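Since the structure comes first, as structure tokens, the remarks are kept for the end.
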Amino acid sequence: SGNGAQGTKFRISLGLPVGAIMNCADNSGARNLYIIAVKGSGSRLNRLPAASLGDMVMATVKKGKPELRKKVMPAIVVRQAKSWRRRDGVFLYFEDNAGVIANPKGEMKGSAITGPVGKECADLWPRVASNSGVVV
Amino acid sequence: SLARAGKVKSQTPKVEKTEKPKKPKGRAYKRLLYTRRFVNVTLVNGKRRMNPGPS
Amino acid sequence: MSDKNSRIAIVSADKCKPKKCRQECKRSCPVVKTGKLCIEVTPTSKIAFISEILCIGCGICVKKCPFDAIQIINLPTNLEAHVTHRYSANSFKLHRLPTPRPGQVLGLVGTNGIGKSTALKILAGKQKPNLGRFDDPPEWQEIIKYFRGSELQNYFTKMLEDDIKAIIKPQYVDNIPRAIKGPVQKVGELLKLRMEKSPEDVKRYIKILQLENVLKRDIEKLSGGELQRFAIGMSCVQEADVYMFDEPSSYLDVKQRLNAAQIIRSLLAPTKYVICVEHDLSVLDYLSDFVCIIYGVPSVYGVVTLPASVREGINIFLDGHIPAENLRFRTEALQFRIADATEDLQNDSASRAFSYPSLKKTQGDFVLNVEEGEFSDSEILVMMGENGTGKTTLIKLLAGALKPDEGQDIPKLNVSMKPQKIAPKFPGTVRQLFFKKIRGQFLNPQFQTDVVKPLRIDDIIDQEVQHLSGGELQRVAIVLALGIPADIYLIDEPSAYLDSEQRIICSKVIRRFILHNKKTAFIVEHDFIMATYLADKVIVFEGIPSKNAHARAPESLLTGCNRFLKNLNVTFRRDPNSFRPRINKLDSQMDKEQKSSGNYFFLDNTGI
Amino acid sequence: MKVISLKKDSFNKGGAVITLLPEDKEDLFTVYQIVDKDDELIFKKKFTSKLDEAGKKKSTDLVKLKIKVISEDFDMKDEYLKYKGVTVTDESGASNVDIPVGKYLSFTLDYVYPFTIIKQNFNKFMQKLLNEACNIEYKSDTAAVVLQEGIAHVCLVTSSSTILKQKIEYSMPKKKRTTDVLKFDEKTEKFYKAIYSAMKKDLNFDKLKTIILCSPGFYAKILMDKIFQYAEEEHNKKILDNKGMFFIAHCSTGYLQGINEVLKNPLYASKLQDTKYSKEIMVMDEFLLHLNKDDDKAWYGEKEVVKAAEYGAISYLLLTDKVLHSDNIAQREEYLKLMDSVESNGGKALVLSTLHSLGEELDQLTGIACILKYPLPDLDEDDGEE
RNA sequence: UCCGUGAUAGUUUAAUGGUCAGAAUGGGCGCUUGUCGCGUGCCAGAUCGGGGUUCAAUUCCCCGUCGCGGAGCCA
RNA sequence: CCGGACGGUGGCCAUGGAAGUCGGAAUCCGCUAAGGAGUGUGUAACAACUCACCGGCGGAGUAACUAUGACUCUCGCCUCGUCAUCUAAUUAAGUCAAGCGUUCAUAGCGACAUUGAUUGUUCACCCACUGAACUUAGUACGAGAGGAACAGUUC
RNA sequence: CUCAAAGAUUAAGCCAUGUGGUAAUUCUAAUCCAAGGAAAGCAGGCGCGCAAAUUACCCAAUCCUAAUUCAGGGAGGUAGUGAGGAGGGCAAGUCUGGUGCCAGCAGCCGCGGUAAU
Ligand SMILES: Nc1ncnc2c1ncn2[C@@H]1O[C@H](COP(=O)(O)OP(=O)(O)OP(=O)(O)O)[C@@H](O)[C@H]1O
Ligand code: SF4
Ligand code: SF4
């Protein structure tokens, strides 16, 4: 979360600790995203920081265009897999872990998002809304 | 160095062209050529020449 | 290497007096120091001229100018590619033009000074574009070449040959009364002559526009809304292929502007080409198939974008940014208070404000009825409804300007009032007038942001009000009402003559002062968005225009909005991205579902 | 510049015979102001480039021409100084041998080979410009100190050029077996004294601004504190007023290399205090501080600074690289008088490079400006303008 | 840092008994040789800075400055 | 507590401009009750305040370039090395006050003197995160550059 | 003047436009999205490069396609756009002023260091 995130976010189950790799779901040239940090996460001895739906992470691209590899950039988690629970009572989950590469302000690097996108992320990051097909 | 670029052209003094009889064009000019080269001839100092200045 | 850039200088002659400064522009400029050309003096008109070729882009001249007459900007050579026409040296230049298409309606939207008016003339054949050059003696031939690569190229060949003669509904709303009297004699005469179409067309057109009463009146006599509509009538009646409308929503009320939009669209059905320019988004959305956005600084330049979709163009407009152009055309984004956002106070003040009983005002040709309502302190009430309903009459009675036929309202309160139609009738200059009302209001920083800096009143200060302009005068009048202290303030239709940025400056103005000062305000309006921002309660007027009317007590924002919008029968679901009203078509399942819920509009509120 | 010789004949009290090597385009401009028409130079080229005609034919050689000067083609931007002339015709055979007499011949100067100036009009003004430097324009302001653990170079920039003036060097501390065997601290202590003495003498230590102190290791920082220790000992307020001439840098390499490692690498430099933008920036600040609060205590431009000087209100003089090196020679005389003139009424001086944002701001201002000590109203009147 | 060990002409290094300082090279000097150079004749030190003793100190003490080697423990 | 604080004259030289008030000495005269060739605040520069003082109250030489050294001559510690490469990432108290602080000793400082990788690693060095976000508000102040909070909301 | 090649080489690279419901299709009982869903031919543009034209007119001809006509056809046809040399090899003696191994020439050979074939 943080910059450019207009909205607050209700807690959702943390799915992705540091080291996790999600699918890159944009058209940027990136094939996956390797999580090295979660923004706005706190501190407890021994705890991995771990992201969830609509969290902004800091990632590198393990697989993808060489102009994207070997460096750290912001991304946003768009699909989960660890099931979480909404305030309408529902426990839900996607089939994959996936997020999209983005700028500190929260602008997509790419122009499409392939696959669905959870609403809690859509609601959080307007330029993600824009590029989303099926939401939730 | 770039320095010099265009030194000489820019330091040659202008002299404008002169105003001269218009040369005829085409067939007429060939005519002039044929009479100048072949009809009333010109010189033959030793053999022949086609333009020197003082000789 | 580095990207490419340019310099463009535009100077306002109104602002410039070389005597006081001296031709300081030339003396101070560094290029001229060296012996260069950047600023040349024109001995004739006695004006400074700045050549864009030699200028450095230093901006030294701009700072030195005592007034603020010179403006130099640096652009990435965005403007140079597009040049259509320029008025003259160091003046407004137009860039790109809007595409016309047969069988459809193409919209145009922009802030004032963009050249939307100019663009119409060029398409009309009224003015020939110089092409930012000499082109003058009819050189239509060159214009096609300039347009090559654009769809307008075909249109320009058509225009030159004069196969088509476009019909133009004139833009300047203030200018029209002077030009025509009668049309010659009375509106009715105009409609009979112009009617190339069906005899049905005379009757049908009048019925739909609500022109029935107005036929006998003369054009000069007409009120602003009436004046607009007669022009629209003539643009349906005419026989032609191309019908150009330039600002058809001006002066019109909320009910009427929607009506105008439908009728104009009917032209597309006969497969006649239509073009339109609008300041109103509600109206623009309904009319258009395709939309162009015009952007750039006012009076400096204005470029037209490539054609876009109806939905798409509107969405981009509200962002305040355009990607290809990469310009943030508007400094701040428009937002509406949620109503969660507002401050929470227990309101009464002295226990509630004053209250009015039933009132009636009858002219003898129109009758107004008012239901007893209450007003409270520190609140704001919107007044909505069609003109001729007695929205204006009601405010006057509260002002004490008018005496009620029945009912009475004698309050102790001090009232400040702003009239609806503003025509100058005060001798004096602008600064003198505003200073008499209150100085010190002029000192405040709020007033610098909203009035003084945007327009540049400093230059206006010497100018006469008779000599003045429409929109500029409007912002000044609204501010003046706020100039003096009063328990209650009354404003009538602040949106007139104003573009997008201008109205929204006003919206912030009324809400902020009222909240702060803890005073009350009544505002009359046609603009949906303006009412939403300012108000807490609303009064809706109903009845039939030019006949009778009725008023209601104040009711909550949700309650009042449902009633008003129910009269129109257009729902404005919500767009998820823009948070904008999204219009809903008649007979529908989604729209039908809403009718059963009672939701005309949506905001960041709970609701299905 | 490197001056190989310079002697004063016995038969000529006046003139001189100077053998010299110009090293950069600043040193070309130096040559210019020394060399007169009718002086002689003997240089080399590469003539023998005959007819044909009898034989092939040429030969080659490396033939040196004693040419008397007649004219010059001088282009500072282009790094081109050329002397036109006639052969002196050394009929004595000692010189000029192998050249064919009666035939003009030119010298395009190079930084490669030295040349001899047989001078007629060797004056005291030229002598200044031959043994102090000759930038009456001033581009630089720097000195450096590289030290590794065992080697040091005191470096230094010029009075004119990015041209070393004095390659100092001490016994540097080398990380010995024991706690760093005390010879370290005494020997380092020496160096400060050695560098302070050299810079005091070489310069007028009011001309340079910069000492960069550069090391691989903590050595630089150790040395800074050591400088200011000894500073307090002597009550050396030439050092103590002035936290802004030393600037503390780290590098990998530290030979003459180290300097260009430090500068050009964005580790320790940028547009912060390197001190050759130092007072250059600080005074150009104060110049706009005054001028934009329309106070009459800053003034600008070649017309306007010369008038702000006539009123004799001016302290810190703002001069440029551009207006000097853009193209023009002569012109920079005028401004040099104008600096002294102004200081003869009040002030220091700052030359800013126009290769930078600040110099560009001042250049849009004709590359010449001022700050005054005092307001002197309407300096733009008497002289006519704004 | 302790204890060892030095330093002599432009440079590297011989040397003494307290009264006396060299070599070699490098250089400056000519002659060779077409001309330079190799060669061949000719040439010229405040014995590191420092104070002291003594008739007399390069030589005998004492210190520093520098360059060297050799140690360096159980944490 | 308050009134008065004055003429020679803006002393003199240094003077860019120094008219008492950065500076070099010199301290007079008339006035009248008392008013310094002038205590501190000084606009550049007078003013305009003020106050004192009357009063009302083994080692070296070598360079048709720096460096190196073909040549002549003599008897893996520092290290976490540097460049790449693999990583998002890689040991894989205080006193005195001379001074600064452009004008001013103490705002802020003060000489002299004195009372997650990598590694066993600690450490160190990077990569990230974050009390924060949201409206309050691009607001108040500011020529701009820029930039608040108290209230309410969610983590 | 008559005859007319023509964006293939570069990138088979990319392309603007020419009784009822429903956002909308010739709806049917990488682009537009009422978020549901629906969609290398002429000219002409971008790009690419050393490199290739017009958004025109027409069925008259030549023929073609549909049934007993004379419909259709950017197949096709008309128009628009769209031609140095004077040292030698080379043939000219090259002559007069400026330049000095600078500027420049010169396919090679070679010119050019005040008297430049
Ligand atoms: N006669 C003229 N001389 C010079 N410039 C002119 C002239 N007429 C119009 N302009 C310029 O063209 C621009 C204006 O007009 P147009 O009439 O094209 O505006 P619009 O785009 O219709 O704007 P608005 O919404 O304000 O009516 C102006 O900003 C102005 O500078
Ligand atoms: S534009 Fe301004 S400065 Fe220039 S003449 Fe006019 S008033 Fe003077
Ligand atoms: S911007 Fe600069 S350069 Fe251009 S006209 Fe003004 S002063 Fe001259």
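Please read every residue number as a count from 1 along the shown chain.
Header says: electron microscopy, 7.2 Å.
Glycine too: its Cβ is placed from the backbone N, Cα and C atoms.
Features reported for this protein in Swiss-Prot:
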BINDING   C:110-117, C:385-392  ATP binding site
DOMAIN    C:46-75  domain '4Fe-4S ferredoxin-type 2'
DOMAIN    C:70-320  domain 'ABC transporter 1'
DOMAIN    C:345-568  domain 'ABC transporter 2'
MUTAGEN   C:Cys25 to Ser  Not viable in aerobic conditions. Lethal; when associated with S-61
MUTAGEN   C:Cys61 to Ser  Lethal; when associated with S-25
MUTAGEN   C:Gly224 to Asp  Lethal; when associated with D-225
MUTAGEN   C:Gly225 to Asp  Lethal; when associated with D-224
MUTAGEN   C:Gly470 to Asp  Lethal; when associated with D-471
MUTAGEN   C:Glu493 to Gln  Lethal. Inhibits translation in vitro
For C:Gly225 (mutagenesis position), which of the binding-site residues C:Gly110, C:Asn112, C:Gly385, C:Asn387, C:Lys391 has the nearest Cα in space?
C:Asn387
Could you give me the DSSP helix, strand and coil counts for the domain '4Fe-4S ferredoxin-type 2' (C:46-75)?
5 helix, 10 strand, 15 coil
Measure from each Cβ of the recorded positions C:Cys61, C:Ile114, C:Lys116, C:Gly225, C:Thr389, C:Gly470 to the atoms of ligand 3 and list the residues where some distance is under 6 Å.
C:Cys61
Residues among the recorded positions C:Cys25, C:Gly225, C:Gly385, C:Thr389, C:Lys391, C:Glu493 that border ligand 2 - Cβ under 6 angstroms, in sequence order:
C:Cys25
Those recorded positions in C:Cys25, C:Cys61, C:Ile114, C:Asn387, C:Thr389 whose CB falls under 6 A of ligand 1, listed in sequence order:
C:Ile114
Would you mind checking how many other C-beta atoms are within 10 angstroms of the C-beta on C:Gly225 (mutagenesis position)?
20
For the binding-site residues C:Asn112, C:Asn387, C:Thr389, which one has the sparsest Cβ surroundings, going by other Cβ atoms within 10 Å?
C:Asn112
Measure from the Cα of C:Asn112 (ATP binding site) to the Cα of every one of the mutagenesis positions C:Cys61, C:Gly224, C:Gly470, C:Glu493, then give the nearest.
C:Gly470
Among C:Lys116, C:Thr389, C:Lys391, these being the binding-site residues, pick the one whose CA is nearest to that of C:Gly470 (mutagenesis position).
C:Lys116
Taking Cβ distances under 8 Å as the criterion, give the subset of the recorded positions C:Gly110, C:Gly385, C:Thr389, C:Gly470, C:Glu493 near chain A, ordered by sequence.
none
Distance check, please: Cα of C:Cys25 (mutagenesis position) against Cα of C:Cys61 (mutagenesis position), rounded to an integer number of angstrom.
6
Of C:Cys61, C:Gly224, C:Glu493, which is closest to C:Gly385 (ATP binding site) if I measure between C-alpha atoms? They're all mutagenesis positions.
C:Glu493
For C:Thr389 (ATP binding site) and C:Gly224 (mutagenesis position), what Cα-Cα distance in Å is obtained after rounding to a whole number?
15
Other CB atoms within 10 A, centred on C:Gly385 (ATP binding site):
27
Among C:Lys116, C:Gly224, C:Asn387, C:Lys391, C:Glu493, these being the recorded positions, pick the one whose CA is nearest to that of C:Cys61 (mutagenesis position).
C:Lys116
